[PDB]
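These notes are about the structure you will find just below.
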Amino acid sequence: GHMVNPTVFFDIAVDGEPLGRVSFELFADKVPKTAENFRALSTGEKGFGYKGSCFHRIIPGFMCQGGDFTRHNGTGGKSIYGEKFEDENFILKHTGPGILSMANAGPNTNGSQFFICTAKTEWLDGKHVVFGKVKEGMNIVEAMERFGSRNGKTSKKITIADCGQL
Ligand SMILES: CC(C)[C@H](NC(=O)OC(C)(C)C)C(=O)N[C@H]1Cc2cccc(c2)OCCCCOC(=O)[C@@H]2CCCN(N2)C1=O
């Protein structure tokens, strides 16, 4: 039947202690290639993905950034496409907290890194591809955010202990 936008979850831990679950709606109806990359990385079905990775940069009042499952510090990551991939479109905008958007290193350089906004970040519109939004557990993102700092360094280790598709 109709394509239902997928829902994926992250189970977050703080220094190894469970914190809670964040679930996301992925806008496969509007950005199918970008949504599918994140979905498959969340299930691990290609043999790699987000499980066990960390949020390396958290800036209170701005965003939480993760998805570097290869180098754990913001210098790595990889997509499911064998190469960094194009900015699919910029239809969706950075409208407020909970927006899920791709990190990148220039035009058409999407990999696996992403960020969850904790504020409206409209100056990123047309530069970063928005492809989902927090569905449930924004409170867990708010709890994660408290472990960030001005320069983004986290004061405790924030990990994706489990993830997958609901
Ligand atoms: C994803 C990796 C590969 C990539 N690497 C990179 O481009 O490497 C060089 C510079 C070529 C060698 C990167 O880090 N991309 C950054 C660019 C950016 C955007 C906006 C502001 C930035 C940097 O900096 C000011 C505020 C920083 C704290 O916000 C952040 O760090 C942001 C938060 C949104 C997601 N976000 N990171 C990125 O998409």
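We count from 1, first residue shown onward.
When the header is checked for method, it gives X-ray crystallography, 1.4 Å.
Cβ atoms are placed via backbone N, Cα and C, with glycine included.
Per Swiss-Prot, the features are:
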- 9-165: domain 'PPIase cyclophilin-type' (DOMAIN)
- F62 to A (Swiss-Prot position 60): Loss of ability to stimulate MAPK/ERK phosphorylation (MUTAGEN)
- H72 to A (Swiss-Prot position 70): No effect on peptidyl-prolyl cis-trans isomerase activity. Reduced interaction with BSG/CD147 and ability to induce leukocyte chemotaxis (MUTAGEN)
- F115 to A (Swiss-Prot position 113): Reduced ability to stimulate MAPK/ERK phosphorylation (MUTAGEN)
- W123 to F (Swiss-Prot position 121): 75-fold decrease of sensitivity to CsA (MUTAGEN)
- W123 to H (Swiss-Prot position 121): No effect on peptidyl-prolyl cis-trans isomerase activity (MUTAGEN)
- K127 to Q (Swiss-Prot position 125): Acetylation-mimetic mutant; no effect on its interaction with TARDBP (MUTAGEN)
List only the single closest residue to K127 (mutagenesis position), chosen from the mutagenesis positions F62, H72, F115 by CA-CA distance.
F115
For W123 (mutagenesis position), which of the mutagenesis positions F62, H72, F115 has the nearest Cα in space?
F62
Give me the CA-CA distance between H72 (mutagenesis position) and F115 (mutagenesis position), in Å, as a whole number.
14
In DSSP terms, helix, strand or coil for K127 (mutagenesis position)?
coil
Across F62, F115, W123, listed as mutagenesis positions, the smallest other-CB tally within 10 A is for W123
Distance from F115 (mutagenesis position) back to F62 (mutagenesis position), taken between C-alpha atoms, in Å
10
So, in DSSP terms, is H72 (mutagenesis position) helix, strand, or coil?
coil
Scan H72, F115, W123, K127 for mutagenesis positions whose C-beta lands under 6 Å from an atom of ligand 1 and note them, or write none.
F115
What does DSSP call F115 (mutagenesis position) in the simple three-state scheme?
strand
